[PDB]
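Below is one structure, written out as structure tokens; the observations come after it.
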Amino acid sequence: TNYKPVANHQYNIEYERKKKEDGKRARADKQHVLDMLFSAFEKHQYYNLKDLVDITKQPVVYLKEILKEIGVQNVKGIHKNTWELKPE
Amino acid sequence: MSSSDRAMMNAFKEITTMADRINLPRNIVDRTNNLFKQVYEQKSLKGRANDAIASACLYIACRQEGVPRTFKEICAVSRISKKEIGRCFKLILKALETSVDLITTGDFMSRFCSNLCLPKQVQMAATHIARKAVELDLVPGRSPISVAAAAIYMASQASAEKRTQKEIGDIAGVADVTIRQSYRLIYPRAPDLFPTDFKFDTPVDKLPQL
Amino acid sequence: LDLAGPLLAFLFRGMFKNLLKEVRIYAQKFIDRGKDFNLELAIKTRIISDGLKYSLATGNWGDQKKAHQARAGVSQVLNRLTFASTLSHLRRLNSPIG
Amino acid sequence: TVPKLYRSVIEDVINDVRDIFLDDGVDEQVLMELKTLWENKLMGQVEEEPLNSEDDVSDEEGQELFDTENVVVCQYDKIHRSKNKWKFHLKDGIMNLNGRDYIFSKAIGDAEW
Amino acid sequence: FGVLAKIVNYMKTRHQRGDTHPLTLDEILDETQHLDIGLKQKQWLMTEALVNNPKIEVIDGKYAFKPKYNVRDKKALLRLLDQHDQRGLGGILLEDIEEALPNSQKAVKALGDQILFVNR
Amino acid sequence: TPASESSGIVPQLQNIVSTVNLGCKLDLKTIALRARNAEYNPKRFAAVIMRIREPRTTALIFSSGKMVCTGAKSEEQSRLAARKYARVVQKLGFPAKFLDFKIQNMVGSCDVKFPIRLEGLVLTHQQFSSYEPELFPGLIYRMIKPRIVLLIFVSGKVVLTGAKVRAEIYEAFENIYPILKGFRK
Amino acid sequence: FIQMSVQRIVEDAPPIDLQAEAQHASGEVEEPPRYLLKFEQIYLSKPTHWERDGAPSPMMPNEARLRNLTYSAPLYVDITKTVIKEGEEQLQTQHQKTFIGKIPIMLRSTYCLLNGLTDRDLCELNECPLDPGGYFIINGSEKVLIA
Amino acid sequence: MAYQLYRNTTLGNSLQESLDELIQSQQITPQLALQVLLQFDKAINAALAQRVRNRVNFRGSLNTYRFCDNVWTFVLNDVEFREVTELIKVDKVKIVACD
């Protein structure tokens, strides 16, 4: 018979990791994020929103506010909310 | 043509998959299925994880069948923290407006002694030891399972079927020091706590100390 | 002549493929979270167990949801009219009836 | 033994930048001047607005800048507090106490506030 | 592209902030403390980037507005709007805020005056 | 005739929680910087945590300007600290105020000095009393009279909280003590 | 079949390994995590039944008839967990011994422990000495495979 | 991330002053001073991870504290650094603790 661990082990393991850092970070970046945008878009004209979320450490809704500010977006013929910098 | 129930529908498969892991009687599971259905129908707690509710339904049914299983055990078959199960449990008691029952040590004398393959005489002796101890409130603090395990320990220590606290501790899940403390609380009455129908393998005087 | 062993192994083989994939579905969940692995939690023993309960009880042969039509009535309740009737039941032989 | 270690670093840092000095086309005697200069350097209210009716519980901040304090710089491993009881777990530190210089690899502390 | 988007955005920002006057590339570098972008890049930005921009306005030796060419007219765009013969090209709510002031206070009065809004 | 057949053991109040608005938006980063005895980490929480040795309660300074006072032994002391907190924030250079001050929570405790049979108690008052030895060693009594929560322990110790009025602790305790005496072991 | 065939399937292809997603750009995490699973001997308990108290008991085929239970035994397995975690900690192994199921057993099987008992033992069990079985008991009902 | 802060020390400053002199005497280029300082930074970090081994215990009541950008800055008073030979009591000490 297998021991009951009062809390899910992996969840518990998840806990040691979880307590280290949060995704709830600050917005002192109406600037550092655009600079990073030049870096990414220098490699390709357009990127997926999730991938844009990966470089960032901020809420998507806030991120949505930024991508609207210097760009527009697509379905790129692939439905996916893909964003790119404004050609104009 | 049924998206609303699909998490509930899946929850009962997961209830069944949770009852599966430890060979639970279906009557218990059925009430459990009925309990969830009821909890689902309220929807007041829709802001809660289904698997916790299923697990809490499960803890309740065992108590409703007069044979509770420890959250520790219930945790073994689920990802939900004992805390969240307890939390959800309270919510269900409030949700379904129904009372519960207090635990008894003897209800776990069976399987643990079974897991140790201890003979009924030791098993029954432990139960008296436990029963006498609680009637006298010799241990107004320690969890009854912790108290029961030490009684079992004492009993096992009163028979040839002696076992180390760590093995017992391992089976009950309680800390080996907690048994050690609980033992210290029951030890003063080790001799008189035994049932009148018993055959020592070791004198109470020769009962170890820790 | 078809017997229980090669037949059971076929279900055993199929359910194991079902079981292997079901655990793999957890493995997909495991990579999804990236949270530590749990072997006992992925387990769904009953699936095969209950699956076998059907084949054994009804005499039917398959996943019932799909393949089963060509293998109905593999297995039946023992006859106890006489011991000889019973022994006859134990030793009876059948065919795909063409 | 500790002052020796400090030297080891002095030798190691100077030597390891030597090649950089060369890359600038700078003479190694200048490097020796660097070391030489360096070594020599070594040795009540009744309204929601009249808040000022509560003035002065704060003390003087100029207590914090006169180098009355010797300085310490170190990474921290763990900080703990219990209402007024503080606990500190520190590592890899540079201390400068009474003009003297010290170093440590690990530090554990306790404090009340 | 990013730098240009940064240049446009800064120019927009400083203008909103109060600097309602034509600027230069050098003046932007200077004010942004990014002057050390390299003469080559500096030059390429000045005589190709601010040339490939399709809406950049050469006032003389100073670049002007790309998104809003109209003056700080603020309230009243009635003369343009009334033109039902061409619907009035009317103005975008974004364009109106860009023009001078937030729309809402003006709009509340305008809703009972001469302006109607569709969410479309 | 006494109000209760048992009466007293002075349930002493031990903690008060209050909140107040400084009437202005603040920059906690600056505050954290300026303060000599406060902590702040946006990665952990959006407010500054400040403490004073005189009040010994701790304050929570939201960017909104709202503040929380904790640790105080009395509503006044909570008010005093919060007022004391509000001045220094002002003294940092901010237009802090004492707008909308109110008590948020009060905590009391006492000992009945005798053991009681919780089994009977959780049985007889399941509607209100609540306990689980597998959960927590203390019995939880949620009184509704004055909406008070009590915590009842095997040793006879009791804790009361959720109060915004000190009398309610006395009152909640005045109702529960006789009952407890009737549940003496 | 019990002795080898199920085991041959267990001998066949149960080992599986799984590798986590790379999740690009994370940094310098050396490469996506990876996990492997390994299996050894399969184990079978004697026919037994778990009473509502959660405790086990011997499954008497006579008991199976009365309580209308399905004659079955626990099936157990040696399981191994094995990390080519694609990290510096390659070859780190973790052992399991896992309950996989309850297999219904043929009467008079080798595992039908009554098979050694005398007629006198069988009558002591209230079993019929001229009842060789050879058919399963499912939900207390007798079931025979037709060839 | 490399800790530039360790350049703001006697060790770091005596280097920088000696280097600044070398810049005043123009015996080196400012770029050279930067690379050497950068190397010194890398070198001093390494020495901490390697040559350093000694640990110390300390006690002292907290006088003041501050925290921002994952760096704590305290100032404690009546502090006592404890070592088997170099016991050191101090009226006040400033503590900077980077992450």
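Using the numbering of Swiss-Prot, the residues shown for chain B are 107-316, in order.
In case you wondered, yes, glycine gets a Cβ from its N, Cα and C as well.
Here is what Swiss-Prot records for this protein:
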type	residues	note
MUTAGEN	B:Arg185 to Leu	Reduces interaction with VP16; when associated with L-189
MUTAGEN	B:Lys200 to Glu	Reduces interaction with SSU72; when associated with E-185 or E-189. Inhibits interaction with VP16; when associated with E-189. Inhibits RNA pol II transcription activation induced by VP16 but does not affect basal transcription; when associated with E-189
MUTAGEN	B:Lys200 to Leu	Reduces interaction with VP16; when associated with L-196
MUTAGEN	B:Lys238 to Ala	Abolishes autoacetylation, represses transcription activity, does not inhibit its association with chromatin to promoter-specific regions and decreases the association of GTF2F1 with chromatin to promoter-specific regions
MUTAGEN	B:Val283 to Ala	Reduces DNA-binding
MUTAGEN	B:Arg295 to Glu	Inhibits interaction with RNA polymerase II; when associated with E-286 and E-290
Cα-to-Cα gap, B:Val283 (mutagenesis position) vs B:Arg295 (mutagenesis position), nearest whole Å: 19
Sequence-distant neighbours of B:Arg185 (mutagenesis position) in its chain (C-beta under 8 A, six or more apart): B:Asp157
Among B:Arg185, B:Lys238, B:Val283, B:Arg295 (the mutagenesis positions), residues with Cβ under 8 Å to chain C, listed in sequence order: B:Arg185
List of residues, in chain order, with Cβ under 8 A from that of B:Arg295 (mutagenesis position) and at least 6 apart: B:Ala239, B:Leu242, B:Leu244
Of B:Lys200, B:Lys238 (the mutagenesis positions), the residue whose Cβ has the fewest other Cβ atoms within 10 Å: B:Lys200
Whole-number Å value for how far B:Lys200 (mutagenesis position) lies from B:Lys238 (mutagenesis position) (Cα to Cα): 34
For B:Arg185 (mutagenesis position), the three-state class that DSSP assigns: coil
